[PDB]
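Asker: Let me begin by handing over the structure; questions about it come next.
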Amino acid sequence: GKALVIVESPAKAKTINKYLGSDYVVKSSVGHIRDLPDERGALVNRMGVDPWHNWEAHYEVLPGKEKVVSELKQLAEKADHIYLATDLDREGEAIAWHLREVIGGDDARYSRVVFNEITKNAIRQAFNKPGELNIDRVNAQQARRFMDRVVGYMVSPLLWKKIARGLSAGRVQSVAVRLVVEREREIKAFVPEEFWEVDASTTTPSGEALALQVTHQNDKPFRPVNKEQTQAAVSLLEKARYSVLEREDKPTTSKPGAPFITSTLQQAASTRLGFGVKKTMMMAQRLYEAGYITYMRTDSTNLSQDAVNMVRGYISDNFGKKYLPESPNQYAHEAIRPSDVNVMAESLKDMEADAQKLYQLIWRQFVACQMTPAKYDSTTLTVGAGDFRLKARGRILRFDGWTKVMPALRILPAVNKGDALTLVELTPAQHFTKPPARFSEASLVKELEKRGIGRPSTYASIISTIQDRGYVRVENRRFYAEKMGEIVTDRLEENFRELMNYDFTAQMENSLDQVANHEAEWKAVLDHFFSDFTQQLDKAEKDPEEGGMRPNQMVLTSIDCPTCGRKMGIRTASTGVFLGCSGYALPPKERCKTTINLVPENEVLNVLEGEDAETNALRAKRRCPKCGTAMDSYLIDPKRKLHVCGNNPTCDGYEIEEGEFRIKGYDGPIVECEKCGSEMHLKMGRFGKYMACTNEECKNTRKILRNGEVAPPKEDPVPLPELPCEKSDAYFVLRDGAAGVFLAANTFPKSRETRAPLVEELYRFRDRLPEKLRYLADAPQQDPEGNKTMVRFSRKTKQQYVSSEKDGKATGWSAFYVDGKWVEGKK
Amino acid sequence: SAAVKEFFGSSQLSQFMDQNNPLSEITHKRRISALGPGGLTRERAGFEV
DNA sequence: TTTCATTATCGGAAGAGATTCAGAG
RNA sequence: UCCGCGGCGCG
DNA sequence: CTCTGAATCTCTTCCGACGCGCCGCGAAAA
Ligand SMILES: [Zn+2]
Ligand SMILES: [Zn+2]
Ligand SMILES: [Zn+2]
């Protein structure tokens, strides 16, 4: 019969089916298809794994792979022998394991094959010497997946109790934040070291110009710290006799870089094209799907022999011998490169301009890495002047080598040892040791991969999660730690030191490899892990005095609460960092729920200042009175501004300043009020999170919901008592918004039960319907087959229509409203 | 091309000219038959036909 | 009500089976 | 190079 | 009125001389 082959990526499938043709049926899982959704049953139900019952788990198809899994089940009967062809790593191995358990059948009906490359010399050997799925590898991945689950579902709740709701913690997530928090504290507590430099313009015995830098005085590195010292020196240099000591000419070399692995591609696109990680991956994705490059997700810089012959073949015809090395350049999925070297970026007229730019970056890196290096003649001049030593360095390109394909975007006059130099002028320059640079998206990814923290397919995702959770923020394409990030990072380091150690992942990988190599058993490894983890969790649950995680700590300040004038304190929530009034901790009688939003002053690093830009930012900050730590700045009134110490709330220094200020009043998500077009902003209160509009004349508020950015509009709601709910005891209400017209349950945040109305329902309650909606009740209630009809929103055309379903599938019949009439036909 | 060539070469309606005498050529060119595709067969031919 | 990371979007005659009609109880 | 088929003619 | 047995119909199965010259065709696989 016909053989069924299954791979992960659709694009790769289409390509395999080709170099294999008919008789076989290639398809893709398009991902995982299945995953997760003393002791506590609710907690275990939520986690989907039971640490107290030998790690029994409850996998379930992804809410977006129903179709995918269903097609494999019907197709499985036609196929004789099923060939699982996912990646050889543990993740791929697990996808194969899940497929086999979702499709059912008998073990012998399944086979495991690994595709080397697309070449027929590979797709052939695939079915030649195959094998079956490895249990040890599979269990290793299950162990990792379960450890990540336990941490996230068991630590986060602790945060909800001790700190705030909506908070999260995770093996990868929490150390990414720690990195930003440490860099933040590093920047705030630093102190620029003013230093001076002196250069001298001179003339050779011939008459040529020669620029020199002062390097030594009395044989000690020349580095004045103030203008006075700089002057004392210039005075001496002005009268000194200058003579050449040494001229060292030496051949030096440089070299192309490696082809871009997911991480390096992101960094190169970020530095040379200003692309953000997510964008770079979007363009790369387009290029891959159009067959121009290989898998956008890879951690290997390797190149096949064919790839290497293809590029050398190209270098040979387009540049000549001097550019082609005697033998392939050596260096320590495949690497990201063009699928065909002969295809230039300019010929991809079906791609966006940015995708062509990315392709060109990938192309040039791939050809250069195979091109010859850039030979230069470097010259170094040593000069003496009294007790000072001066230097001049030059370089002249002799052979571009690899820079021919990857261009980047010096002539020292002839002078011999013993020659005299004539002083023209001395130029002193003041400088300031600059603070460490703030992180960027690609830059943080680079640090993560360096420590083996994340995965190619998760880097981008990590960068976003820490922002959405409110731990850090991006400004001017650079990361800034938010107060909440610092708060959580300190708590986690205090109660879960092991988990917060950067090498936790590396240590975990070692244990996982042991499971994969029969040098340890997975349940035993999870049991050890869980024992340590629970020891920490239980300890964290206790009161601060017993070593229990410290709960948040209001730090007051001299500010008048607009509702009661009292002193005000500085507070952190999952939403951000905010100003609160101590009456929040007083019982209802004396309770005060007034709150103020703290707009921070965003650091605007000047690209033209280069390396100075971060140092001057540190210089810009005030310094705390009680400690050397820098201070971070916030706006409370157009008249008032607030300074807060970096070690807040461990340090309680605060400062308040007067002046004229452009206070925005808010920080967080953006939404546009359907009733007045103004900005709308996200706010927290006794019912959690609602969304509310800045125009004081309008109180229109929307709301957050389980799995979407914000609700559709709270406009013209009509209740019905006569429609009961079915999962809950509630009753159903009829609501309008951009999404459409929908039925929703009167205790909405609790019931969360919604269904589209039937036409017959509307007809039953037609008197209640507002004047416009009446037309929907006119609509034909039943189709020509006598099936029953439901009211749908055609997002592509922003209009209501009516449609009929049988066995829950669409019948393919629809009626629309067109000029006062209802018109009906096959979809 | 293949269909046309095989039709002109192998069809039972593509006879081999005898050309013994001019009258032979004429009487073979003017011949009319009820055989071939869509026609009868020697065995099925009834006495009436 | 609710948190984690990962992966990738001929005709004639004879014989056998099935169906129907006529005779018996 | 051993075969089969299609047409034609002789009795 | 209802069943059983024999007849009748419908479907399936065989078989339609014998020699002998001519002619021109048959198949491809990767
Ligand atoms: Zn107050
Ligand atoms: Zn301080
Ligand atoms: Zn509004």
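Following Swiss-Prot, chain A residues are numbered 2-38, 62-356, 365-441, 448-865, in order.
Looks like electron microscopy, 3.9 Å, at least that's what the header says.
Note that Cβ sites are derived from N, Cα and C of the backbone, with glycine treated the same way.
According to Swiss-Prot, the protein has these features:
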ACT_SITE  A:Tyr319  active site, O-(5'-phospho-DNA)-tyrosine intermediate
BINDING   A:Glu9, A:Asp111  Mg(2+) binding site
MUTAGEN   A:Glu9 to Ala  Abolishes enzyme activity
MUTAGEN   A:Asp111 to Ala  Abolishes both magnesium binding and enzyme activity; when associated with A-113 and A-115
MUTAGEN   A:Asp113 to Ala  Abolishes both magnesium binding and enzyme activity; when associated with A-111 and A-115
MUTAGEN   A:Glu115 to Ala  Abolishes both magnesium binding and enzyme activity; when associated with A-111 and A-113
MUTAGEN   A:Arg168 to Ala  Abolishes enzyme activity
MUTAGEN   A:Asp172 to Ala  Abolishes enzyme activity
MUTAGEN   A:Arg321 to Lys  No effect
MUTAGEN   A:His365 to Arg  Increases DNA binding affinity
MUTAGEN   A:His365 to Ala  No effect
MUTAGEN   A:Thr496 to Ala  No effect
Asker: Could you state the whole-number distance in Å separating the C-alpha atoms of A:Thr496 (mutagenesis position) and A:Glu115 (mutagenesis position)?
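Answerer: It is 13 Å, counting Cα to Cα.
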Asker: A 10 Å Cβ contact count, applied to the mutagenesis positions A:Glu9, A:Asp111, A:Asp113, A:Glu115, A:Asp172: which residue has the minimum?
Answerer: A:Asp113
Asker: Given the mutagenesis positions A:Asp111, A:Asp113, A:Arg168, A:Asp172, A:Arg321, A:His365, tell me which ones have a C-alpha lying within 10 Å of the C-alpha of A:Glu9 (mutagenesis position).
Answerer: A:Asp111
Asker: Could you state the CA-to-CA distance between A:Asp111 (mutagenesis position) and A:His365 (mutagenesis position) to the nearest Å?
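Answerer: That separation, Cα to Cα, works out to 9 Å.
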Asker: Of the mutagenesis positions A:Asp172, A:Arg321, A:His365, which sits closest to A:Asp113 (mutagenesis position) by Cα distance?
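Answerer: Of the mutagenesis positions A:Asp172, A:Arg321, A:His365, A:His365 has its Cα closest to that of A:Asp113 (mutagenesis position).
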Asker: Is it possible to get the count of other C-beta atoms within 10 angstroms of the C-beta of A:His365 (mutagenesis position)?
Answerer: 17
Asker: Check the Cα distances from A:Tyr319 (active site, O-(5'-phospho-DNA)-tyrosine intermediate) to each of the mutagenesis positions A:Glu115, A:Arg168, A:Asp172, A:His365 and keep only the ones within 10 Å.
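Answerer: Qualifying among A:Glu115, A:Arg168, A:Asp172, A:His365: A:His365.
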Asker: About how far apart, in whole Å, are the alpha carbons (Cα) of A:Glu115 (mutagenesis position) and A:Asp172 (mutagenesis position)?
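Answerer: Cα to Cα, A:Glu115 (mutagenesis position) and A:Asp172 (mutagenesis position) are separated by 14 Å.
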Asker: Rounded to the nearest Å, what's the C-alpha distance separating A:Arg321 (mutagenesis position) and A:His365 (mutagenesis position)? Just drop the number here, would you?
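Answerer: With the alpha carbons as reference points, the distance is 8 Å.
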Asker: What residues, ordered by sequence, lie under 8 A Cβ-to-Cβ from A:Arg168 (mutagenesis position) and sit at least six positions away in the same chain?
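Answerer: Set apart from A:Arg168 (mutagenesis position) by at least 6 residues yet with Cβ under 8 Å, we have A:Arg114, A:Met546, A:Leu550.
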Asker: Give the distance between the Cα atoms of A:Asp172 (mutagenesis position) and A:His365 (mutagenesis position), rounded to the nearest whole Å.
Answerer: 25
Asker: How many neighbouring Cβ atoms, not counting its own, are there within 10 Å of the Cβ of A:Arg321 (mutagenesis position)?
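Answerer: The answer is 19 other Cβ atoms.
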